[PDB]
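Undergrad: Take a look at this one; I'll ask things after.
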Amino acid sequence: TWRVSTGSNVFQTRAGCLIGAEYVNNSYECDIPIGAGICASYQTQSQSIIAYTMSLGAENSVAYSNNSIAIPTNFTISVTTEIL
Amino acid sequence: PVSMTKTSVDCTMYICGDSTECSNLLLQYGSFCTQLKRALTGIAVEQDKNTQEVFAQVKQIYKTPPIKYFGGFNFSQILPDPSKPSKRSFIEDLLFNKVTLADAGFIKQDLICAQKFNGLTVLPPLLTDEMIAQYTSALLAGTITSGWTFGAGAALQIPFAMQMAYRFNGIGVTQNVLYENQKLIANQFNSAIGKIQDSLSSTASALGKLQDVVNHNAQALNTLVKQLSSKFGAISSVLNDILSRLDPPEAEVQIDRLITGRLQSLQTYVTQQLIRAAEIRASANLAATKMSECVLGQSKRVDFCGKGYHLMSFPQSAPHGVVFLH
Amino acid sequence: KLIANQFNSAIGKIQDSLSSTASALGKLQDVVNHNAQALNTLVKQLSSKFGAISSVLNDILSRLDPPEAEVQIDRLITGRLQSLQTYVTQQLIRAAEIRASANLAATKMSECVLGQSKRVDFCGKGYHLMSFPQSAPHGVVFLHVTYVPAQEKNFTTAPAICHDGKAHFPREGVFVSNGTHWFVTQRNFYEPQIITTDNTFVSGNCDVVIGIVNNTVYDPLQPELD
Ligand SMILES: *[C@@H]1O[C@H](CO)[C@@H](O)[C@H](O)[C@H]1NC(C)=O
Ligand SMILES: *[C@@H]1O[C@H](CO)[C@@H](O)[C@H](O)[C@H]1NC(C)=O
Ligand SMILES: *[C@@H]1O[C@H](CO)[C@@H](O)[C@H](O)[C@H]1NC(C)=O
Ligand SMILES: *[C@@H]1O[C@H](CO)[C@@H](O)[C@H](O)[C@H]1NC(C)=O
Ligand SMILES: *[C@@H]1O[C@H](CO)[C@@H](O)[C@H](O)[C@H]1NC(C)=O
């Protein structure tokens, strides 16, 4: 019996129809998964709920060549935790 | 195979429908519906976890240089094809065509109509095919252009011939053997890749373990739908007829049997789904281990990354699973 | 000393992170929550009627004669049996996963703590050096100690050297150039050295390998003699 304000932002996704969130062109890490590559979050604009397409990672291009190599000159010691 | 289909069920709509007396009677049977919902939701989330843990091994999205010369090795049939909108490769396109699904749970504005009208629905995966293709392309580019150094730190470039010399030296054969037989090795590799392509394109029908998942899920759903035509010892199988022909005191007696039968059917379906999800999870774990140990490095485990002395491995994606070329 | 300081700093960082509400033991809390929820649901299920006239056995006995009491009690018996069976089956299914996790943990204890493993990303990220175990309620925590390269530099390289119409390859390492001179270095750490007959081996001539160079190779015996 409750009615959601249909005059607010309405968005169409392959999962269905999303009401109450505005689509933005930025890409962040997924926070609340909606589906079909669409996630949502609560961000400061004022504060509001936004929907976006999740990102996979930053781009990178290796400088390949016929006779070019890269050799490390220093090292680091890492200690990580695993729980089972 | 890594993942299976994600399904959800509306218990009240399946058992009762639009009837109100049936729902009122069902209100007295406790909290079975909530348990079924929780189980199916757990399965659905587990599937996305499997896919993410298998295909998300790479920190950054690597790229291949504009010039494609890697010591005579072609790599044309496995790198992305810019012409296609999905940016898949030739082999990936063949794999996608080979396996046919039923539906990915998109907008639905037959058998699927019956399933929908009785409260059984399918949800879409969290990652679309394009994202998985991007992940695979990044992994392949890193492997080709940096060797195994991109999996233990930051990617460091090295020409492909010297990388092959490293990998030859890693199996007890000196590198001067490779440096003196480069063209023959390149020709053999190109011929092998072409032979794989020809075999797969000429109706290999080797993707059965991926069709089995789809067939089993569809058959289970069809059985659940067809289960609604039974009587379970009642006068009829339609609640409207029972309400029309009998007074409430007898209608309740007749409806209890239908409620119990429908609940039993749902419970058996959910239990079987759990048991299948277990083995799918085990297979996904094996696939993740293979991805981490065969393509990101060179393994000395016998017959783990192929038959013979392991040299390299390349991944490819396919509907609901992965393919390795060793 | 540098490695000791880095190890101590990493351990201190782990301690600091774990002290101030790390909340990283979700996997060990999920088991407790699931078991508690299962038991609570099993207890709550006792208040259903299952189509009878009442959910209390004493009330049914009091309000009806035995012939009707039996037919009213059969329904409760059936429902409660069904609930218990569901609980048992779900417990079986969960125990299977717990056993799988225990087997994985045992294998990891054998291969990462009692030795050094070459399996990639099995005993941590990077190249494995060591691992230490710790206990926790219904679980185990592994501290993996690994070695990570850093601060890379760019060089020119060749597959083989040519000298006296002979092709020389490095016994273990690569040839690198800083612009005017050629050295031989190990792969994981930059440490250039002079190319000599001690750290290279010869096989063939200079007209088969693709990309050789003309640089010189030093021999110690002749300078040693005179
Ligand atoms: C590398 O060598 C090949 C073989 O001669 C040549 O075709 C290519 O232009 C060279 N440069 C690059 C960047 O590959
Ligand atoms: C290597 O890195 C460490 C970082 O703690 C630094 O102190 C040291 O000076 C570096 N070594 C060289 C040769 O730059
Ligand atoms: C790679 O293979 C394709 C088809 O097999 C061929 O058209 C192409 O010419 C090959 N690459 C090169 C560099 O010849
Ligand atoms: C290369 O290293 C040698 C060391 O013998 C040095 O004399 C020379 O100046 C270096 N060239 C450079 C840095 O361009
Ligand atoms: C130097 O290289 C040339 C061709 O690159 C070759 O003919 C000659 O034998 C090499 N050695 C010399 C000039 O000492």
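Using Swiss-Prot numbers, chain C covers 921-1146, in order.
Just so it is clear, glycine is given a Cβ too, placed from its N, Cα and C backbone atoms.
According to Swiss-Prot, the naturally occurring change C:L981 to F is described as follows: In strain: Omicron/BA.1. In Swiss-Prot, the entry for natural variant C:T1027 to I states: In strain: Gamma/P.1. The structure shown retains the original residue. Quoted from Swiss-Prot, the note on natural variant C:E1092 to K is: In strain: Theta/P.3. According to Swiss-Prot, the naturally occurring change C:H1101 to Y is described as follows: In strain: Theta/P.3.
Describe each of these features in terms of where it is and what it packs against.
TA: C:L981 (variant position) has a Cβ environment of 13 other Cβ atoms inside 10 Å.
Within 10 Å of the C-beta atom of C:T1027 (variant position) sit 11 other C-beta atoms, taking all shown protein chains into account. In three-state terms derived from DSSP, C:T1027 (variant position) belongs to a helical segment.
Within 10 Å of the C-beta of C:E1092 (variant position) we count 9 further C-beta atoms, all protein chains included.
Mapped onto three states, the DSSP output places C:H1101 (variant position) in coil.
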Undergrad: So if I take the variant positions (C:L981, C:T1027, C:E1092, C:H1101) and measure from each Cβ to the nearest atom of ligand 4, which come out below 6 Å?
TA: C:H1101
Undergrad: Between the Cα atoms of C:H1101 (variant position) and C:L981 (variant position), what distance do you get, rounded to the nearest Å?
TA: 103
Undergrad: Reduce the DSSP letter at C:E1092 (variant position) to three states and note it down.
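TA: Coil, per DSSP.
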